[PDB]
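Input: a single structure, listed below in C-alpha cells.
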Amino acid sequence: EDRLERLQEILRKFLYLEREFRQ
Amino acid sequence: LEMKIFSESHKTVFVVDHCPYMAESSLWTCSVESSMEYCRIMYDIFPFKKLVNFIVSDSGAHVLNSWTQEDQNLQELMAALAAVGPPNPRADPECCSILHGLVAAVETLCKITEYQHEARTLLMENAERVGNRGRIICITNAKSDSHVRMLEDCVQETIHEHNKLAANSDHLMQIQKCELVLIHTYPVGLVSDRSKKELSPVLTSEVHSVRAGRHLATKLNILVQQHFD
C-alpha cells in the first residue's frame, strides 16, 4: 500500500547495512 | 485465547541461504537434508494442524510452498527443491543475502491458514480473539555476532511496520507473537549460542551456534520435541 514501500525500504536499508560484515 | 491449535508450531517458516558461501566445499544441501527431516516430522505427527513453509534466499526470496494443504506434501516440495540448483560459486557475493527470505517470511506469517479462516468464519468480534503466533527457522553462514544482531533488528522493524499495515487489512492478520530460531553453520572451525531474548511484545528471539552435521539434526529434533507443543 502507501507503506509497503517502507517494507522495501527496510529490506534495502538492512541490505546495505549487511555489506560491512559481507566485505 | 485458544492457544492449542494457534501455537507457533501451527506456523513454521524455513529460511535457508542459497548464497554461494553455502556451496563452500553443497553445505546448503546438508542444511536442506536436516530441514527436510524437521518438515517430515511436522506433517507426519500433525497431518493438518502443524504447517510448514519454505523460503530460499539467493539474492532474492524464492518461496517453494504455501500454507495451503496441497503444498504440505513433501514430493511437491522436492520438485521445487530440485529446481533450485547449486549456488553459482563464481557469482557475485554482493546482492546475495538472506534478508529477502526473512522479509518474505514475515509476509508469509501474516498470511492466514485455512483453519484460521474457519475460526474467523465462526468467531465475530470477541476479546482475546484468535492469535497469530508463528515460528521462523533460519539456517545460514553468519559472519559476525553483530551481523546476527542487525538481522534481529531488521526482523523487529519489519514486524512492526508489517503489523501496522496488516491491522487495517481484514483478509490478513497481525502477529501476536513470533519466535525466531537463528542457526549458524561453520564448516572448518564466531556466533555465540546466545540465550533466548524476546526483543518485543510481538517478537521472540533465539540464537544458536553449531557446526555442520546431523548433531544439528539432533538439535533440530530437540527443537521439534519442544515443537510438538
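Here chain A follows Swiss-Prot for its numbers: 93-115, in order, are the residues you see.
Note that Cβ sites are derived from N, Cα and C of the backbone, with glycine treated the same way.
Annotation of the mutagenesis experiment A:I102 to E in Swiss-Prot: Abolished interaction with INTS13 component of the integrator complex. A:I102 (mutagenesis position): 21 other CB atoms within 10 A of its CB, across all protein chains.
According to Swiss-Prot, the experimentally introduced change A:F106 to G is described as follows: Abolished interaction with INTS13 component of the integrator complex. The Cβ of A:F106 (mutagenesis position) has 20 other Cβ atoms within 10 Å, all protein chains considered. In the three-state DSSP scheme, A:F106 (mutagenesis position) falls into the helix class.
All chains included, 8 other C-beta atoms sit within 10 angstroms of the C-beta of A:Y108 (mutagenesis position). Among the mutagenesis experiments that Swiss-Prot reports, A:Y108 to A is described with the note: Does not affect interaction with INTS13 component of the integrator complex.
The C-beta environment of A:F113 (mutagenesis position), restricted to residues of the same chain at least 6 apart in sequence and closer than 8 Å, is empty. A helical conformation is recorded for A:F113 (mutagenesis position) in the three-state DSSP classification. For the mutagenesis result A:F113 to G, the note given in Swiss-Prot is Abolished interaction with INTS13 component of the integrator complex.
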Self-check item: Between A:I102 (mutagenesis position) and A:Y108 (mutagenesis position): CA-CA distance (Å)
Solution: 10
